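This report refers to the structure that appears directly beneath it.
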Amino acid sequence: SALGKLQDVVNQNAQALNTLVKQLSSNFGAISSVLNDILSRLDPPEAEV
Amino acid sequence: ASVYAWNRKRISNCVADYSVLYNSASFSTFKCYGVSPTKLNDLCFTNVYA
C-alpha cells in the first residue's frame, strides 16, 4: 500500500470508464438497450420514441 | 376453439413468409405491438405460438 495514491487515481478512472460502458446495457425504459434491435424490429414512428 | 379454451399451436423448425400476411386484404385487423409488420421477414424467431 505504498503507492496507494496513484492506484486510487488509476482505479477511479478505470471504474468511471467501466460504469460508462455498463450504462450502454441499460434500456432506460425502452424495449431494448440495443439500437440495432430497435432499427430492425420497429417502424420509424415507434422507433423515434 | 372458443375463447375460454383458446387453441395454442407451436410453430417451430420452419421458414416463414409473413409477407403473404401483410399483403393479404382478408384480415380486418393486422396489428403488431412489439415488432413492425414489415420486418417479420427479416428476423428469426423461436417459441412462436398461435
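Numbering, chain A: per Swiss-Prot, residues 943-991 in sequence.
When the header is checked for method, it gives electron microscopy, 2.8 Å.
A Cβ is built for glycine as well, from the same backbone N, Cα and C atoms used for every other residue.
Here the residue is the original one, but Swiss-Prot notes a natural variant at this spot, A:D950 to N: In strain: Delta/B.1.617.2, Mu/B.1.621. In Swiss-Prot, a natural variant is listed as A:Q954 to H, annotated with the note In strain: Omicron/BA.1, Omicron/BA.2, Omicron/BA.2.12.1, Omicron/BA.2.75, Omicron/BA.4, Omicron/BA.5, Omicron/BQ.1.1, Omicron/XBB.1.5, Omicron/EG.5.1. A:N969 to K appears in Swiss-Prot as a known natural variant, with the remark: In strain: Omicron/BA.1, Omicron/BA.2, Omicron/BA.2.12.1, Omicron/BA.2.75, Omicron/BA.4, Omicron/BA.5, Omicron/BQ.1.1, Omicron/XBB.1.5, Omicron/EG.5.1. Here the residue is the original one, while Swiss-Prot reports the natural variant A:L981 to F with the comment In strain: Omicron/BA.1. One natural variant named in Swiss-Prot is A:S982 to A, and its note says In strain: Alpha/B.1.1.7.
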Residues from the variant positions A:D950, A:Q954, A:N969, A:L981, A:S982 that lie close to chain B, Cβ under 8 Å, in sequence order: A:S982
A:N969 (variant position) and A:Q954 (variant position), distance between Cα atoms, whole Å: 25
Secondary structure of A:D950 (variant position) (DSSP, helix/strand/coil): helix
Local Cβ density at A:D950 (variant position) - other Cβ atoms counted within 10 Å: 10
Integer Cα-Cα distance in angstrom, A:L981 (variant position) to A:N969 (variant position): 14
